[PDB]
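Below is one structure, written out as structure tokens, with a few remarks after it.
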Number of protein chains: 2
Amino acid sequence: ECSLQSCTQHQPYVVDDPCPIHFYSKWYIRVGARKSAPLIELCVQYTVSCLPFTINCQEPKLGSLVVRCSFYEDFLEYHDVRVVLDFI
Amino acid sequence: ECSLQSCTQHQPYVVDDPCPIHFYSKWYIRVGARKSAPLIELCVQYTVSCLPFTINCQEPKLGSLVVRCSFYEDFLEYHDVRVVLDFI
């Protein structure tokens, strides 16, 4: 799955949670455009705040933002959602 | 809306139509990561075939592939869907 979000470049932006309502959230940065790339977990200048998760509206330099969604709190099954931005 | 498709880099790939079933299709290349960017219409080396629409599995150099979907043949209302690839 994939999420297209619009924001103003180089300005704070509260990222809309692409996961279904109630689903638990983990935010990552992947490396390269490659299917199985390593992930850098966020909230364990790009990152602005973690409460709520807000960023400066640009693409990170080494990968593309990713949200890990799960129906369960400890992620028995999870689904990833790439977050791609375009600039108004 | 957005579509994440997996393919093998630098190899022919038949793009899966992200539009709903039956919806009419126009394929474009936008310019830059900017919301209102000009569009280059395809099927009026990246492009491999138009029947069915197949490409070489990479990101185009100046923008990101886009599909224009419409319930009507002459596009009274249309919805765009960005196509983003990752590489297995």
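The numbering of chain B matches Swiss-Prot: 19-62, 78-121, in order.
Per the header: X-ray crystallography, 2.6 Å.
Using the three backbone atoms N, Cα and C, a Cβ is placed for every residue, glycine included.
Listed features, source Swiss-Prot:
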MUTAGEN   B:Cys20 to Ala  Complete loss of dimerization
MUTAGEN   B:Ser24 to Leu  Partial loss of hIL-17RC binding
VARIANT   B:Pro38 to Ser  In strain: Mu/B.1.621
MUTAGEN   B:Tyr42 to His  Complete loss of hIL-17RA binding
MUTAGEN   B:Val62 to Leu  Partial loss of hIL-17RC binding
MUTAGEN   B:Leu84 to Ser  Complete loss of IL17RA binding
VARIANT   B:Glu92 to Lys  In strain: Gamma/P.1
MUTAGEN   B:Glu106 to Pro  Complete loss of hIL-17RA binding
VARIANT   B:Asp119 to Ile  In strain: Delta/B.1.617.2
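Think of the gap as 15 residues with no coordinates, bounded by B:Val62 and B:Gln78; the Cα atoms of those bounding residues are 17 Å apart.
Sequence-distant neighbours of B:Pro38 (variant position): residues of the same chain at least 6 apart with a C-beta under 8 Å from its C-beta are B:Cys102. Shown are the mutagenesis positions B:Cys20, B:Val62, B:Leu84; the one with the most C-beta atoms within 10 angstroms of its own C-beta is B:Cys20. For the recorded positions B:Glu92, B:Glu106, B:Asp119, counting C-beta atoms within 10 A of each C-beta gives the highest total at B:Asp119.
Taking the Cβ of B:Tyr42 (mutagenesis position) as reference, residues of its chain lying under 8 Å away and at least six apart in sequence are, in sequence order, B:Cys102, B:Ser103, B:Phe104, B:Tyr105, B:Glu106, B:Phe108. For B:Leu84 (mutagenesis position), the nearest neighbour among the listed mutagenesis positions (B:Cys20, B:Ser24, B:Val62), judged by C-alpha distance, is B:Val62. Neighbours of B:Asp119 (variant position) among the mutagenesis positions B:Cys20, B:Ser24, B:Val62, defined as a Cα within 10 Å of its Cα, are B:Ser24. Using Cα positions, the member of the recorded positions B:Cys20, B:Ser24, B:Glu92 nearest to B:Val62 (mutagenesis position) is identified as B:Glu92.
With an 8 Å limit on C-beta distances, the recorded positions from B:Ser24, B:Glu92, B:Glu106, B:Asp119 that reach chain A are B:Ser24, B:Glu92, B:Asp119. B:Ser24 (mutagenesis position) sits 12 Å from B:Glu92 (variant position), counting Cα to Cα.
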